[PDB]
Amino acid sequence: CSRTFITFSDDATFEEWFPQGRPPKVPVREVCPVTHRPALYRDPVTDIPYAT
Amino acid sequence: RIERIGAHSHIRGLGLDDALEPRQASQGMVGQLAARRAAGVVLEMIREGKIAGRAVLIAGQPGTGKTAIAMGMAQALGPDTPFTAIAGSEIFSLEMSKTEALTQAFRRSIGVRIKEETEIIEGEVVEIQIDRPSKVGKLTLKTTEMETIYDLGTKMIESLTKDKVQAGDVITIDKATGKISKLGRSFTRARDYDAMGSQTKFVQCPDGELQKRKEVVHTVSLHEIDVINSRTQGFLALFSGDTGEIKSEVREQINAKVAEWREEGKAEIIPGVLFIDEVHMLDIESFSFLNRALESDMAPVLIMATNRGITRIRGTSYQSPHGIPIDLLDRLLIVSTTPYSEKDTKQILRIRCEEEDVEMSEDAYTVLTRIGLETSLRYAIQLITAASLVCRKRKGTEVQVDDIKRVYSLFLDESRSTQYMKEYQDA
Amino acid sequence: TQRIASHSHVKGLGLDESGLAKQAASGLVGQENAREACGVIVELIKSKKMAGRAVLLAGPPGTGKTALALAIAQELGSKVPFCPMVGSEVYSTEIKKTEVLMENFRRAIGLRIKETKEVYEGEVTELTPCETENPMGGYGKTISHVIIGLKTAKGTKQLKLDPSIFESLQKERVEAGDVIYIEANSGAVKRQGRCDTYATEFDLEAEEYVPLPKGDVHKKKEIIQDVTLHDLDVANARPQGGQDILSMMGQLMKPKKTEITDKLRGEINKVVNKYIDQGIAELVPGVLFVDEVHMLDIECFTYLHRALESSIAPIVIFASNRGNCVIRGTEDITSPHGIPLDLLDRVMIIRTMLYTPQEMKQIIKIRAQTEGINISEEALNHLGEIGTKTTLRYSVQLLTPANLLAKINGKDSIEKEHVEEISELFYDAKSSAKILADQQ
Amino acid sequence: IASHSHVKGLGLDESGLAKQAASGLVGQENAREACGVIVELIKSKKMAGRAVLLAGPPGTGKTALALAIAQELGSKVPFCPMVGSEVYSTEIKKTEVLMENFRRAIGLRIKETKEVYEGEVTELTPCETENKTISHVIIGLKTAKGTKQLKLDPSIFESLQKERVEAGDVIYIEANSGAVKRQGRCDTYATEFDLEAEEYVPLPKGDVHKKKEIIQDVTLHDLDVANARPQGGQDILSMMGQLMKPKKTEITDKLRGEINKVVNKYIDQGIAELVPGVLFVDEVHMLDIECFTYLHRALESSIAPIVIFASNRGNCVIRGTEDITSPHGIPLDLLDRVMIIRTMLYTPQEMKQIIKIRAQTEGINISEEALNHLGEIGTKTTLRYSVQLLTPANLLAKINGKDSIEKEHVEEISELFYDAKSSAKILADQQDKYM
Amino acid sequence: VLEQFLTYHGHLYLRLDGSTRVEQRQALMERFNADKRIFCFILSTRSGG
Amino acid sequence: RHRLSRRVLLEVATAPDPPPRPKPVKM
Ligand SMILES: Nc1ncnc2c1ncn2[C@@H]1O[C@H](COP(=O)(O)OP(=O)(O)O)[C@@H](O)[C@H]1O
Ligand SMILES: Nc1ncnc2c1ncn2[C@@H]1O[C@H](COP(=O)(O)OP(=O)(O)O)[C@@H](O)[C@H]1O
Ligand SMILES: Nc1ncnc2c1ncn2[C@@H]1O[C@H](COP(=O)(O)OP(=O)(O)O)[C@@H](O)[C@H]1O
């Protein structure tokens, strides 16, 4: 048989890699109060996600 | 595996005895006893190899076995001895001169063999431990007779990681240069398949001693040596035939260094053979250069095939035999190949049809020998393959006389083609 | 659809199972004695063994030579390689003639290669370890495997990889929620990028955005490439590598484009024989068609009947329109077909017979059917008549302009007056030569 | 080794007279005693542009005397053998080939001193400075004799980085050229591990810095090429590999200028000495009229060396002209600038001794009867053919088991291998069957 | 020169030249116990005592 | 279509205006 047993357990920086993010998606349709359409860009002056 | 049977694939070597006595139909060749004996004498002088720059000229009728004798000599000489086959028209290059192409052809059939005693370590890795803080580790090498441990250094670990060798792997380590070479996976190399594994090709572990001293040999031709020494682009041997090595120190230095190597016992010499087929294509300049190129101590032996007779020399208007000037013809030893008789043509056809795996009837052999004595032996030979296809098409077992006759009526030779060329035919 | 060429009508030799020739099958009419002769070499080609053969289709200009020579290719199918080259393509300014010939020779030879690879794809969900006791003194617990969750359009599955794959992941610097491609035979991992399901609203980062990974998380499909030996030759001669400045010379046109026998023998042939005996590639020996071979010179012919004797060469089909002519490259050496006797005695000859009025009429009918022309029975007979005088080429070329005149005069079928007017508007070789002789 | 291994000198007496049979040569007394004058003229180092023409039928020893001249001159002078067909180069000018051959036919022996730094390096510290590139590099070179810290250039530091050296290894450095080699890590570190991918070399001995003198030899063509296609260093001149990279097509402006200037500067200061050699141009009959005409100025130049052409034709059409003929295939314009030397056609007696010498040089124990039969074979055939027949007879004797060559062996060999005239007669008999 | 030609066969050895200090000689005599990959020992005639 | 006209080129050479100062955190 032939196996692999890489080990770094003398520190926590290794053990910290696996749970790094595990985060889901939360960019959603930023509907605008003009046309209710697939919002395109956020206005840098009003910070509103306008589409049209 | 699949390399088709060419026109000369039937001869496996000159059918000669220990005393260079040619047999009638042994080892593929048939008849032509005198020329075969001459070929054997020159082949023995070649395998001896203490005289350089000797030329032989195999002249004869078209289709009498000159290229056949050449291929037979090549086969009987086998590997470990350079044999370069070149047509006379191959030296007419656009990027290099004819003399330079001839120098290349000569130096390409001169072998230099460096024999080295570099020791190595061959075994099956059992474990490869390594700790990164420079990282340091150990290795456990196992052979069927013993096991041992080694402390791995920095560059050793670097090369092992680059090659990505693991446990159960059979590897060889060049202790002088540290070069790693994995030969395969041992039965232990089984990775305990529980993941994306797709390799299970196992092999026996290495036997013998752990740290053995084997012998390596590096054989390269003078041509390759000068090519790789010409300029920093040391890949022209494969990259492209762009060449033109000046005759300055480069080639003279190759020669001088090979002389010192031969003297000190590093690599002495292995001469070679240059088969120039259809040498009448060479130019007067080519012949004039060969005149003195055959005089060099690093000159391999050459054998030139000839069909021409009393004909003008290319590049001039001088009528000379063989289409070669007497100046060069004087250095050569001329061997004349005679035409094959009825029983020789029949035996050649039989051997050819048995090599290409086609069973012919006793009357098929007779009619084919008739056709081959009235017309060219090459046409008779080419008729066999065509006649076998009609038989296979009609679901036969062995070629009959009617199939050969159908093929003869279907395909035309040069004489019948000319006699059918009765119209203008856009002359 | 595509352009209608001069030989777009031929589809095969139209030969019976017993080896006999049909009347007008596969677009070829008559020509039985030559169509059977070349169907024999078709079976020769099918029999991949017994190579190093050459066949010479000789005859008057334009009888059936090129037609049946390229119909051989249709009978053989596109599967086997068929390399055409006119005798005028040998003369080059950057490479020698005997090298163009060798390239074409071992270019006609094909080599199909099969390979099966397993592939992974899917937006990764999360990675976790598989802890285990310490294999050595109590410095800490180790990891045996890494569990990775891959989600695709079909479903989400977890898979176990080795610590080496996890180290590869770490040095690749991917995170949870991106698209990765994995292979088990090789072990390499590719980072495709973020998935379209997480598409942004504004972000401009262009990475060839990966769409939803449609399909299973594990897919196995066989690749079958069709590479020739000349392709390997040119690739190993001028490799398109990376940052290896020897390769950075791609900015040059690179004349001096000749190969080397050392390589040709020791490097490319061994790797092909190994694959063939291992079962990875099947050799597809092919055909090398050489029309107007009379254009080659004495040196080209000498090299041709040295290479043809090679055990590796493909099967060659030369074509000849000339009769007793002088061999090019020589001062004055007359030989049949413009080919030296030494080469003629090494190739099988097939005489392409001349056509009769009825046969030329059938050929004109087939060409009109192929060109989509609605020629009438009277125009067809007139074309046959005026083609019995001149050559078949001129007789059958009077179908596009006649159809144009018809369409312009408001017709849907070539009539007699249309072809009569076209025959007076255009002339043939003999008619033009007569006017040239009448004039100074 | 054959066809030139028996000649090792002209075999002339102290008075310059040709000896009957000595130094591997027999007969040709006139030709050899005349070539003695040529070797004396070459060794005098006083003349330039002189030319000789060894004229005679094929196989009359003209090339033999040409090589005997070189053997007499020794290996100290450059002897350049060349074939007339070499002028037809596809990369450089036809006259350029000939002029570069003339240039390499001249020698130059020069004694030069060069310095070398070597020793087990203790440490390599790159002294940094703001420009923001590395300023200098201090290297501590240890040796069995002593130890020295030395400051070297950033170019040498970069060369060390290319070598991939590390502190504690052994390196060989040169300041003249600037190349640095890695001889391997010091032997004292070989005990560090059980196995390593490292070459080990012991501590260099002697002084860390040492200057040594070498008496090298190079031809004028060597300097010409070194200055035309320079490589040097300290720059990215390696682009030479793609710039043009043919034979450089040299130019007179620097061929006759800067090179001559610098070599005279080296000579007149006791550093170098001119060593004119010989240019043997075999097969001169296939040279074009252009080459023959340029040979006029080449020989009338004050720097050309002693040239030796070989004439084998009686009277034929000159190459490149196609309509005019002259003796030796050389125009009378060049033929008037040479000292022709006859090569007499050999007689049966001299040919017998030549065959004997060739046999005794090729390690062959030929019997007297076989030798005398080779006499008839050579009187019926060419000397070269009769002498070529030797080795196959030795192989056949070894096969038959006899320790000497007898009549039957040479008879069998002659019957197996035909001669030029016999083959020509066979072809004339089979005229309309050889194509 | 002997060291130069012995270090090529892949073997470890040590010097005992007269230039070596007495402390170095003592260190080497101590290291000459349980030697790894060492079989030959170099000596001199005068300073060999 | 967007070739700068001399009229607009002359007009633009006038008093500029300051950029906005946005701070919305609402709809
Ligand atoms: N002695 C022989 N034994 C067997 N086959 C022969 C013999 N001589 C000639 N052949 C066959 O004849 C065919 C053509 O003859 P070849 O050897 O090419 O003669 P040439 O070179 O004069 O044309 C070859 O395929 C060869 O196999
Ligand atoms: N048997 C045939 N059936 C149909 N068309 C033919 C036939 N033979 C010749 N042709 C036509 O004749 C034309 C010229 O033939 P081609 O192959 O060019 O002969 P060549 O090259 O000798 O002129 C081709 O376009 C082809 O369509
Ligand atoms: N004087 C001589 N003594 C011994 N051998 C000779 C002599 N002259 C010529 N030979 C032999 O004749 C062969 C050919 O002579 P060569 O020098 O080639 O004549 P040429 O230069 O006129 O062609 C040489 O191999 C040499 O062995």
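Following Swiss-Prot, chain D residues are numbered 15-145, 152-455, in order.
We read in the header that electron microscopy, 3.2 Å was used to get this structure.
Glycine residues also receive a Cβ, built from the backbone N, Cα and C atoms like all the rest.
Now, the feature entries from Swiss-Prot:
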BINDING   D:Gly70, D:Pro71, D:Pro72, D:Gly73, D:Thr74, D:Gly75, D:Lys76, D:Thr77  ATP binding site
MUTAGEN   D:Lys76 to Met  No effect on interaction with NOPCHAP1
MUTAGEN   D:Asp302 to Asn  Abolishes ATPase activity; inhibition of MYC- and CTNNB1-mediated transformation
MUTAGEN   D:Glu303 to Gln  Reduces ATPase activity. Decreases interaction with NOPCHAP1. No effect on formation of RUVBL1-RUVBL2 heteromeric complex
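Annotated features, which come from Swiss-Prot, shown on the structure.
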| residue | record | DSSP (3 states) |
| --- | --- | --- |
| D:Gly70 | ATP binding site | coil |
| D:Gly75 | ATP binding site | coil |
| D:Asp302 | mutagenesis position | strand |
| note | By a 10 Å Cβ neighbour count, the lowest-scoring of the binding-site residues D:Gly70, D:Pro71, D:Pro72, D:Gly73, D:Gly75 is D:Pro71
| Against chain B, in sequence order - recorded positions D:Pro71, D:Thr74, D:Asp302 with Cβ under 8 Å | D:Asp302
| said: I need the most crowded of these binding-site residues: D:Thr74, D:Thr77. Count other C-beta atoms within 10 angstroms of each C-beta and give me the top one. | reply: D:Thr77
| remark: The answer for which recorded positions (D:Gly75, D:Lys76, D:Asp302, D:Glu303) have a CB under 6 A from ligand 3 is D:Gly75, D:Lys76
| Within the set D:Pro71, D:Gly73, D:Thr77, D:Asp302, which recorded positions show a CB-to-ligand 1 distance under 6 A? | none
| query | Relative to the mean position of the Cβ atoms of D:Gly70, D:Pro71, D:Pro72, D:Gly73, D:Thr74, D:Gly75, D:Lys76, D:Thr77, the recorded ATP site, which additional same-chain residues have Cβ within 8 Å? | reply | D:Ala78, D:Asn332, D:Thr363
| Rounded to a whole number, how many Å is the Cα of D:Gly73 (ATP binding site) away from the Cα of D:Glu303 (mutagenesis position)? | 13
| field | Cα separation, D:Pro72 (ATP binding site) to D:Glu303 (mutagenesis position) (Å, whole number) | value | 11
| task | Take the C-alpha atoms of D:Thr74 (ATP binding site) and D:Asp302 (mutagenesis position) and report the distance between them in angstrom, rounded. | result | 14
| query | Cα distance, D:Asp302 (mutagenesis position) to D:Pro72 (ATP binding site), nearest Å? | reply | 12
| note | Here the Cα-Cα span from D:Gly75 (ATP binding site) to D:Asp302 (mutagenesis position), rounded to a whole number of angstrom, reaches 12
| remark: Rounded Cα distance in angstrom between D:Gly70 (ATP binding site) and D:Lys76 (mutagenesis position) is 7
| note | Between the C-alpha atoms of D:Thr77 (ATP binding site) and D:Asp302 (mutagenesis position), the distance in angstrom, to the nearest integer, is 7
